[PDB]
Amino acid sequence: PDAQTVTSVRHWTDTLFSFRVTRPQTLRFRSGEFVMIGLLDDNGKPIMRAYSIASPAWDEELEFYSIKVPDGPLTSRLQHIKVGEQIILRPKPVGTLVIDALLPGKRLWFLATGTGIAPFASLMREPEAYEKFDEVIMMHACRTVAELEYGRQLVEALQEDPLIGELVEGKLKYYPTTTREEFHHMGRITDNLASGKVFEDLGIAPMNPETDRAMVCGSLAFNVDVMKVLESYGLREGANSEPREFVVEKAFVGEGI
Ligand SMILES: Cc1cc2nc3c(=O)[nH]c(=O)nc-3n(C[C@H](O)[C@H](O)[C@H](O)COP(=O)(O)OP(=O)(O)OC[C@H]3O[C@@H](n4cnc5c(N)ncnc54)[C@H](O)[C@@H]3O)c2cc1C
Ligand SMILES: Nc1ncnc2c1ncn2[C@@H]1O[C@H](COP(=O)(O)O)[C@@H](O)[C@H]1OP(=O)(O)O
Ligand SMILES: CCCCCCCS[C@@H]1O[C@H](CO)[C@@H](O)[C@H](O)[C@H]1O
C-alpha cells in the first residue's frame, strides 16, 4: 500500500470536497476505474474505502471527489486532510465503468448523481471518449446548485481551453439538473429520460440501442431505476467479456446521506 501526498484541496459545500495527490509512477489505469484509498485510525489501523479516480488516465496527478459523512469512519477524518499530508492508496484499479466494456457507437451518455460524477470527471477528460464516440452527454443530478459546482467548473474549463475548448464544445453536452433548489433545468435523470424532456432540451433524437451507449453512477436504487429506463429504450447491460450498450457502478453503499 502506497502513501501519496496531497498537493491541493478544495471545499465545495459542507458535504463535498475534492483533492489531488501525487501518483505512483507505476500506477496504470483506464479512466473511469476506482481504487481503495484511506487513512489510519488512532491505533494506526488503516481505514480504506473505494474511490473513483476523478482524474483522466493521462493526468500525472490523481484527483478525487469526496463526500463528507461526519460519523463516517473515513470522511470524518479525510475532510480534515491538508496539503502536505498523505493518504493510503492501493494502486490496483478496478470497476465496471470502462469504455472497453461498451460496443462502439455514436452517442455516449454519462448518468450520475451526487459524487457519482467522479468517474465521469475522469472520462470527460479522457481522449478515447471523443474518438470512439461522436457525442458525450453528461447528465448530473443533485439536490442543490452548489453540489453541481465541481462538475460545472470542470466542464467549463474544458470548453474554455484555448486549444480544445472548441473541439470539445459541440461534442460534449453538459446537462446538469437539481431536484430541490430552483434552477433552469430540474428533474431526476430517470424522469427526464422517460418523459423525453432531455432529448427535447438538447435537440437530439430519442435513445436507441443502435447509436446510444451509457454509463450509470449513483446509489443502488438510482442504478436500478436507471437500468429499467435504459432497457425500455432498447439498450442492454454489458461487461468487459461481452460488451453491450450500458454499464453501471454503485456511487456508494447504502441509501446515502
Ligand atoms: C465502487 C465505489 C466507488 C466509490 N467512489 C467514491 C468516490 O469517488 N467519492 C466518494 O466520496 N465516495 C465514493 N464511494 C463511497 C466510498 O467508498 C466511501 O463510502 C466514502 O469514502 C465514505 O466513507 P466513510 O467511512 O466517511 O462513511 P461510510 O461509513 O462509508 O458511509 C456512511 C454513509 O454515508 C453515505 N455515503 C458514503 N459515501 C457517499 C457518497 N459518496 N455520496 C453520498 N453518500 C455517501 C452512505 O449512506 C453510507 O452508508 C465509492 C463506493 C464504491 C462502492
Ligand atoms: N432511485 C432514484 N432514481 C432517480 N433519482 C434518484 C433516485 N434516488 C435519488 N435520486 C436523485 O439523485 C440525487 C441525489 O440524491 P441523494 O442526495 O439523496 O443521494 C437527487 O437529485 C435525488 O432526487 P430527489 O431529490 O428527487 O430524490
Ligand atoms: C510512516 C507512516 C506513513 C503514513 C501514510 C498514510 C497517511 S495516514 C494519515 O496521516 C495524516 C498526516 O500525514 C494524519 O493527520 C492522519 O490522522 C493519518 O491517518
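Residues displayed in chain A correspond, in order, to Swiss-Prot positions 14-270.
Per the header: X-ray crystallography, 2.2 Å.
Quick reminder: no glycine exception, Cβ is built from N, Cα and C everywhere.
In the three-state DSSP scheme, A264 (mutagenesis position) is classed as coil. Counting every protein chain shown, the number of other Cβ atoms lying within 10 Å of the Cβ of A264 (mutagenesis position) is 23. Residues or ranges marked as FAD binding site in Swiss-Prot (evidence: experimental evidence): 62-65, 78-80, 86-88, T128, 264-270.
The NADP(+) binding site annotation in Swiss-Prot covers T126, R156, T192, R193, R201, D238 and is backed by experimental evidence. In the three-state DSSP assignment, the secondary structure recorded for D238 (NADP(+) binding site) is helix. Long-range Cβ proximity for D238 (NADP(+) binding site), meaning a same-chain Cβ under 8 A and a gap of 6 or more residues, is found for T203.
A mutagenesis experiment is reported in Swiss-Prot for this position, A264 to Y, and the note states: 3-fold decrease in kcat.
For the pair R62 (FAD binding site) and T126 (NADP(+) binding site), the C-alpha distance works out to 19 angstrom.
Local packing around the binding-site residues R156, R193, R201 was summarised as the count of other Cβ atoms within 10 Å of each Cβ; on this measure the leading residue is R201.
Comparing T88 (FAD binding site) with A264 (mutagenesis position), their Cα atoms are 15 Å apart once rounded.
Close contacts with ligand 1, defined as a Cβ under 6 Å from any of its atoms, occur at none of the binding-site residues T126, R156, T192, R193, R201, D238.
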